[PDB]
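Novice: Okay, handing you the structure first.
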Amino acid sequence: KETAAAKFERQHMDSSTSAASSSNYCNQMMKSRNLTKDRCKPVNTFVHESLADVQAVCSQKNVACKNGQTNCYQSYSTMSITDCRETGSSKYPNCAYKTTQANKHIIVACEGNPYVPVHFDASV
């Protein structure tokens, strides 16, 4: 079965671009990463940083996750991210998203050995 670590890279890493240069980015990436296969995932964040820089966050600022868990980590630095939010015209299977390019700190949950990101918690 897909590992939690592999799922994180599939749902949230986009190292091949510096930013979302098109307002269509979310519509394309949500579909291409199979986040719209069974239903329209309502929100998703893509990180435009090297995998190594994102994995490194697991050894940065320990913080409580939104749900109270204590295996969350906040990036010391802001990162290039793209927020994807479902629009009012979204209708499975034609999922539609609003694309928002931003520069923010990311908060991820980490697990395992090697200790890596398995969940995207928030951007602050």
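Chain A residue numbers are taken from Swiss-Prot; in order, the displayed residues are 27-150.
Quick check of the header: X-ray crystallography, 1.5 Å.
Keep in mind that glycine also has a Cβ here, set from the backbone N, Cα and C atoms.
Below are the features I grabbed from Swiss-Prot:
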| type | residues | note |
| --- | --- | --- |
| ACT_SITE | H38 | active site, proton acceptor |
| ACT_SITE | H145 | active site, proton donor |
| BINDING | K33, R36, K67, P68, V69, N70, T71, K92, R111 | substrate binding site |
| MUTAGEN | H38 to A | Loss of activity |
| MUTAGEN | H145 to A | Loss of activity |
Novice: Going along the chain, which residues six or more apart from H145 (mutagenesis position) have their CB under 8 A from its CB?
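Specialist: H145 (mutagenesis position) has long-range Cβ partners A30, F34, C91, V134, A135.
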Novice: Compile a sequence-ordered list of residues in the same chain as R111 (substrate binding site), six or more apart from it, whose Cβ lies below 8 A from its Cβ; state 'none' when nothing qualifies.
Specialist: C52, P68, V69, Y123, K124, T126
Novice: Return the single residue from the recorded positions list (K33, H38, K67) that has the minimum number of other CB atoms within 10 Å.
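Specialist: Among the recorded positions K33, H38, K67, the lowest count of other Cβ atoms within 10 Å belongs to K33.
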Novice: Cα of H38 (mutagenesis position) to Cα of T71 (substrate binding site): how many Å, rounded?
Specialist: 6
Novice: Which three-state DSSP class does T71 (substrate binding site) fall into?
Specialist: strand
Novice: Using a 10 Å radius around its CB, how many other CB atoms surround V69 (substrate binding site)?
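Specialist: Cβ-Cβ neighbours of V69 (substrate binding site) within 10 Å number 12.
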Novice: Cβ-Cβ under 8 Å from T71 (substrate binding site), same chain, 6 or more residues apart: which ones?
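Specialist: The answer is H38, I107, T108, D109, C110, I132, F146, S149.
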